[PDB]
Amino acid sequence: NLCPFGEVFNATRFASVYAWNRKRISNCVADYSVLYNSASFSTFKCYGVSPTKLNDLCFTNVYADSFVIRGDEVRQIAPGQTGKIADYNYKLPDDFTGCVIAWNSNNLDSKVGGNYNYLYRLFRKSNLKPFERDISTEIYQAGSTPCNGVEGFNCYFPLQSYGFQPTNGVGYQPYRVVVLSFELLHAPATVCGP
Amino acid sequence: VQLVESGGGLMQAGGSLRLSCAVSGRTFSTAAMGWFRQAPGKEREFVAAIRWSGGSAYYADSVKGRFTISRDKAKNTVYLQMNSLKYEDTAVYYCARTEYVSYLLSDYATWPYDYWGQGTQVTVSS
Ligand SMILES: *[C@@H]1O[C@H](CO)[C@@H](O)[C@H](O)[C@H]1NC(C)=O
């Protein structure tokens, strides 16, 4: 009864970071070894928990959050970070105790002439709370004049394309990210290691 | 992916024509559509753009108050309503499509678009 981590890590298409996807994992055996033994990953940071000790703990739910950002933004997927991604797109809590996993996806997510299909939120009235998701396309009021849903001076569309060309510097190449969160509730702990 | 234009043709000055541009084939996303025109022996020039999301429009100074760009998302079609036609409006009109999302609508006036239609003749007579 294997946890379906394959569906997340090996998905053909990933979400834009503003529209990040969550998979709820429950009622299954989690083989964390397949992840922590892999040569596929450039980032594999776990905060106060080791994939090794996960193999003898049970959780009520595990969440796998997945999306694309550029290489130099992977550092923002960590507790206590700021920047466009942490502030407006995907926010970890200060007390995060899960894992952040990332790999270069230049082969899949870039194309000659530019892949523009991956977006991020460039403007927002306030910072996201941890694990908050905002997919609104409200015209953003940068000035004192209301926009009334009409773009113009100081009235902007809040989303912006990444420009992923395969010749980009590695800092500007696409990275696929999976964030694992481990949840223990009053209810039965049914996600266990082997 | 194909952009299929229709409408336009011959109309006397002061009259109104509507151009259509239908997008066919599998698309992942559409950021914006635009109309451009090329008069014989002149460079192709921007006419109008519309953001697919929200429908905000951006116009060349030469067509403000005369032309309206609009789009039907369900029909994947963009339209140019060409009112108060002048001899200067005589040109081949091209629709264009991009998946590039800029926060800044005015960027669609100068952005190099990814996909182009075959072009549709508009001729304004006396
Ligand atoms: C993803 O697929 C590869 C085979 O292409 C496999 O080796 C890897 O373990 C898979 N990932 C997961 C988490 O199942």
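Using Swiss-Prot numbers, chain A covers 334-527, in order.
Header entry for method reads X-ray crystallography, 1.6 Å.
Every residue gets a Cβ built from N, Cα and C, even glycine.
So that you can see what the record holds, here are the features copied from Swiss-Prot:
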type    : residues    : note
DOMAIN  : A:334-527   : domain 'BetaCoV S1-CTD'
VARIANT : A:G339 to D : In strain: Omicron/BA.1, Omicron/BA.2, Omicron/BA.2.12.1, Omicron/BA.4, Omicron/BA.5, Omicron/BQ.1.1
VARIANT : A:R346 to T : In strain: Omicron/BQ.1.1, Omicron/XBB.1.5, Omicron/EG.5.1
VARIANT : A:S373 to P : In strain: Omicron/BA.1, Omicron/BA.2, Omicron/BA.2.12.1, Omicron/BA.2.75, Omicron/BA.4, Omicron/BA.5, Omicron/BQ.1.1, Omicron/XBB.1.5, Omicron/EG.5.1
VARIANT : A:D405 to N : In strain: Omicron/BA.2, Omicron/BA.2.12.1, Omicron/BA.2.75, Omicron/BA.4, Omicron/BA.5, Omicron/BQ.1.1, Omicron/XBB.1.5, Omicron/EG.5.1; complete loss of interaction with host integrins
VARIANT : A:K417 to T : In strain: Gamma/P.1
VARIANT : A:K444 to T : In strain: Omicron/BQ.1.1
VARIANT : A:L452 to R : In strain: Delta/B.1.617.2, Epsilon/B.1.427/B.1.429, Kappa/B.1.617.1, Lambda/C.37, 19B/501Y, Omicron/BA.4, Omicron/BA.5, Omicron/BQ.1.1; Contributes to cellular immunity evasion and increases infectivity
VARIANT : A:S477 to N : In strain: 20A.EU2, Iota/B.1.526, Omicron/BA.1, Omicron/BA.2, Omicron/BA.2.12.1, Omicron/BA.2.75, Omicron/BA.4, Omicron/BA.5, Omicron/BQ.1.1, Omicron/XBB.1.5, Omicron/EG.5.1
MUTAGEN : A:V483 to A : Increased resistance to neutralizing antibodies
VARIANT : A:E484 to Q : In strain: Kappa/B.1.617.1
VARIANT : A:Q493 to R : In strain: Omicron/BA.1, Omicron/BA.2, Omicron/BA.2.12.1
MUTAGEN : A:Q493 to Y : Reduced host ACE2-binding affinity in vitro
VARIANT : A:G496 to S : In strain: Omicron/BA.1
VARIANT : A:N501 to T : In strain: 19B/501T
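Cα to Cα, A:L452 (variant position) and A:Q493 (variant position) are separated by 5 Å. Nearest by CA distance to A:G496 (variant position), out of the variant positions A:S373, A:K444, A:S477, is A:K444. With a cut-off of under 6 Å between the Cβ and any atom of ligand 1, the variant positions A:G339, A:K417, A:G496 reduce to A:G339.
Considering only the variant positions A:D405, A:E484, the Cβ with the fewest other Cβ atoms within 10 Å is that of A:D405. When the recorded positions A:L452, A:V483 are compared by the number of other C-beta atoms lying within 10 angstroms of their own C-beta, A:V483 comes out lowest.
Using Cα positions, the member of the variant positions A:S373, A:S477, A:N501 nearest to A:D405 (variant position) is identified as A:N501. Here the variant positions are A:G339, A:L452, A:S477, A:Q493, A:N501, and the ones sitting under 8 angstroms from chain B, going by CB atoms, are A:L452, A:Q493.
Per Cα geometry, A:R346 is the residue among the variant positions A:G339, A:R346, A:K417, A:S477, A:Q493 nearest to A:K444 (variant position).
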